[PDB]
Amino acid sequence: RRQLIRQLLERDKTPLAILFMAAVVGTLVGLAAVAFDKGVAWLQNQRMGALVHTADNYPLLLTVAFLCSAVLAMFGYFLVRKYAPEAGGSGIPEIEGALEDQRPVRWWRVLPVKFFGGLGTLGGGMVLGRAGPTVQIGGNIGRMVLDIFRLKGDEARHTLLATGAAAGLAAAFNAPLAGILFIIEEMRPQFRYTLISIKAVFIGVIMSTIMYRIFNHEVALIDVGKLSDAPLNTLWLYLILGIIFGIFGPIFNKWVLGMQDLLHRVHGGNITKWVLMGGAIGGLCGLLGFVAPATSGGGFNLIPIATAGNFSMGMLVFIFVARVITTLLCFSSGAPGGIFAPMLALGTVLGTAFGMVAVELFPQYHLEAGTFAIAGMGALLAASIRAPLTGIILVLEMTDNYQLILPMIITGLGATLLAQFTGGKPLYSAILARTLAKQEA
Amino acid sequence: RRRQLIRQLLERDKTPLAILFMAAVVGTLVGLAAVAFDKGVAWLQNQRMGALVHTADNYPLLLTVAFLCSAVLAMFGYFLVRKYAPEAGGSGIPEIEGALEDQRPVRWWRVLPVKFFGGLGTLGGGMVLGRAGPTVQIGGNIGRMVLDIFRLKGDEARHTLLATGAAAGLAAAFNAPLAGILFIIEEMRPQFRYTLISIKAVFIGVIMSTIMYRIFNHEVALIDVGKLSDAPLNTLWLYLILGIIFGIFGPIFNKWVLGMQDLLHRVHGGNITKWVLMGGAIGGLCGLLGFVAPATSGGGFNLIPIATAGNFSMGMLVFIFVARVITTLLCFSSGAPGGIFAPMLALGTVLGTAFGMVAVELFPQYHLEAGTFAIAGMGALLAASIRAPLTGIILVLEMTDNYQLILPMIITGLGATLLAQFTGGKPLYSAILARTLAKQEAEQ
Ligand SMILES: [F-]
Ligand SMILES: [F-]
Ligand SMILES: [F-]
Ligand SMILES: [F-]
């Protein structure tokens, strides 16, 4: 229908102003995200220097461990509850909401709350990720420049809010492709056509990523080395593993949803018990972060160690269980901060474990557990969040093990296929569902 | 629509188990078809090289069996297209794009044999054409056919199995799974309205397709380029400059192919016999060139590792670029079966290499390697002619494994699309589809 013929001849003509403004969004979200990340790090730092100041009296130092974190945690629970509730939890359900035009981007409130609130809960050493925070911060940045410059239209509101969020993923993980992919596979409205210019999201993601490289060059977030290739007669192991991730995904999805409810009892909704709960979780974490640091924190540190088979089978069973616990706690409590990255650490440990059984069950295959570690790494993403293409492309950008691309994709699909066949749902879709339903009811 | 949204969010990613199993089937068949296509094209280029040795003395006799061998295989492919499947002329990407708009018909009983055997002619003869088009149309048609055969009803199913055939078709062509999946969701899928295409199922298609390729292609890369040097932040501004160069060149290239499409239409007028004859003449020029200056002819994949590695003179790069622009325009604008996608990789590499060269001398403080610019230029003519930058970026990544080049690769790609937008240019597949949808009415 000729309408088409007119459309094909007018394809990819993004309004110059939407382009130039993406340049500024990415830049700002870039610096913001760098600053966030540098911030978080500095406080985990001080906490380490304070444990040295009191390095002798074991119960004293077990106390300043708890307290430095407990206090920082409360500052974050508080800052959210008092000024910006939409900035509790992840921030991706929220930004997805915004692109649907079913949630308000209150940038004058969320930027400072999420930034300094994230700073506390993360910097205190809680099991939460930078992924939600940075995407929320970035969409808000993008909304804020839309306002300030008074850009009018649907395309301008949707695009700038989108490039903002891709750039915030790009910057937090040094993952320009994964940034771009997360917008198209998860973030943009899933059930209707939208006017989100891709070339504009790209530009935003470049400037965001460059900013990261100005302040972070020479050191990568994960360094795993170059691992062995994967023989064709080995793949069916990767299928079995994605199946294991694909049954676990939904179960872990039930648990985050339920535990949200069961933590919502403890405080009833009340800013004083809610802040006091948060600093108990906060204290528990900063305490865990000294007596068994692998059960606490973001968990990036234990990834290269798991991938190189440097853990024993027991330690991995612990670390995994310990972390399912400290993940549900930290995230289902309402604290500002994601579940995304802490899934990276869970996916890795699960894999490495599976690889270890493969190595001893099939020595003819000449296996390396680190190759199951790397396929598992983003399998939880694929199985819970249900965004496999982004899960895969992200791990690719962080490990540089491209010869593993088939094992990674097979574990991915095996994950998303069993998640779907066991009634699980996209977690960030479930959360935005819960929030829209509790809204009109 | 808040209540419809809650209903919809909770019902997300629930692809009908039937469509998932079929994507598996489409994958596998496309994979095999792509491998068979790849091996068949290779066997003819090889026989042809066997004949040249059979006659390796008498130069004019050998310059003659060089011509006739291509000429015959060319005609045979032109003929099969004009006689049974006109839609299988050109690339086959505009076509499967049409089919995704429900504006073009997937006549798989006629296209599979025409595209396959007629591509085998034009590529195997040694013409300048890519595998991407052919294996994409082929793959989508295979998709259609398992749709018909199994009588799957749905709008989902038709678009899905049509999309997983195109994706499995690009994946198996380049050993590039990610590139295939991404080509669908950036370029192939209908651009101006919502659609019911399951990505999960396209994924399964792509997996199976790539596994088939690995069963019959293991241990030997399409492009080995080795690991190259990194790129420092103060190098970036140079890639942006290279993107811009591509960005103004992209559209200029696009006009020639459209133009050359017309000017060649005059030589035959529509006539199956001049067209076949002309095709066999073009063909014979290529098979001749393939012996007397091989880098000016054929797929291009051979001279990519060479260029990336600095082994060409600036005089050779300039020579190869111009002759190749010329022969790529001859072959694709003549409407033989075969795409323009892959030969744009080669053109791009060469152009970048050339730039890397001049960047190396002009700035020894930077410690450059021409090959980092060759690699950022590989998927750049893609960026500015075909305007699918996320695809050529992930494509090149998958084929050269040089991830540390990600920033310059992006940057150059973006630079290309922006200057391609800004100077009037359109997506090439979209402008070919359009000229065809418009012709659909022109004679009314
Ligand atoms: F996160
Ligand atoms: F999260
Ligand atoms: F091609
Ligand atoms: F093509």
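Chain B uses Swiss-Prot numbers throughout; the residues present, in order, are 17-460.
The header says X-ray crystallography, 2.8 Å.
Just so you know, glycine gets a Cβ as well, placed from its N, Cα and C.
Features reported for this protein in Swiss-Prot:
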MUTAGEN   B:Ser107 to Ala  Uncouples chloride transport from proton transport
BINDING   B:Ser107, B:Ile356, B:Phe357, B:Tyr445  chloride binding site
MUTAGEN   B:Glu203 to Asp or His  No effect on proton and chloride transport
MUTAGEN   B:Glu203 to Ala, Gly, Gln, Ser or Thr  Abolishes proton transport, and reduces chloride transport
MUTAGEN   B:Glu203 to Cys, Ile, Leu or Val  Abolishes proton and chloride transport
MUTAGEN   B:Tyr445 to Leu  Alters stoichiometry of proton/chloride exchange
MUTAGEN   B:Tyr445 to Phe or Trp  No effect
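Where Swiss-Prot records a feature, it is marked here on the structure.
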residue	record	CB count, 10 Å
B:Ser107	mutagenesis position	27
B:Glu203	mutagenesis position	22
B:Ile356	chloride binding site	28
B:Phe357	chloride binding site	32
B:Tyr445	mutagenesis position	29
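A Cβ within 8 Å of the Cβ centre of B:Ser107, B:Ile356, B:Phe357, B:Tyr445, the residues given for chloride, is found for these other residues of the same chain: B:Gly106, B:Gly108, B:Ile109, B:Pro110, B:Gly146, B:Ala148, B:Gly149, B:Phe348, B:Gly355, B:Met360, B:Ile402, B:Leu444, B:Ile448.
Highlighted here are the recorded positions (B:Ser107, B:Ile356, B:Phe357, B:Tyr445) whose C-beta falls below 6 Å from ligand 4: B:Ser107, B:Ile356, B:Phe357, in sequence order. When Cα-Cα distances from B:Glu203 (mutagenesis position) are compared across the recorded positions B:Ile356, B:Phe357, B:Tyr445, the shortest belongs to B:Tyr445. With a CB cut-off of under 6 A applied against ligand 3, the recorded positions B:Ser107, B:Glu203, B:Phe357, B:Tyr445 are reduced to B:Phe357.
Each residue contributes its Cα atom, and for B:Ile356 (chloride binding site) and B:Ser107 (mutagenesis position) those atoms are 7 Å apart. Secondary structure at B:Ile356 (chloride binding site), taken from DSSP and collapsed to helix, strand or coil, is coil.
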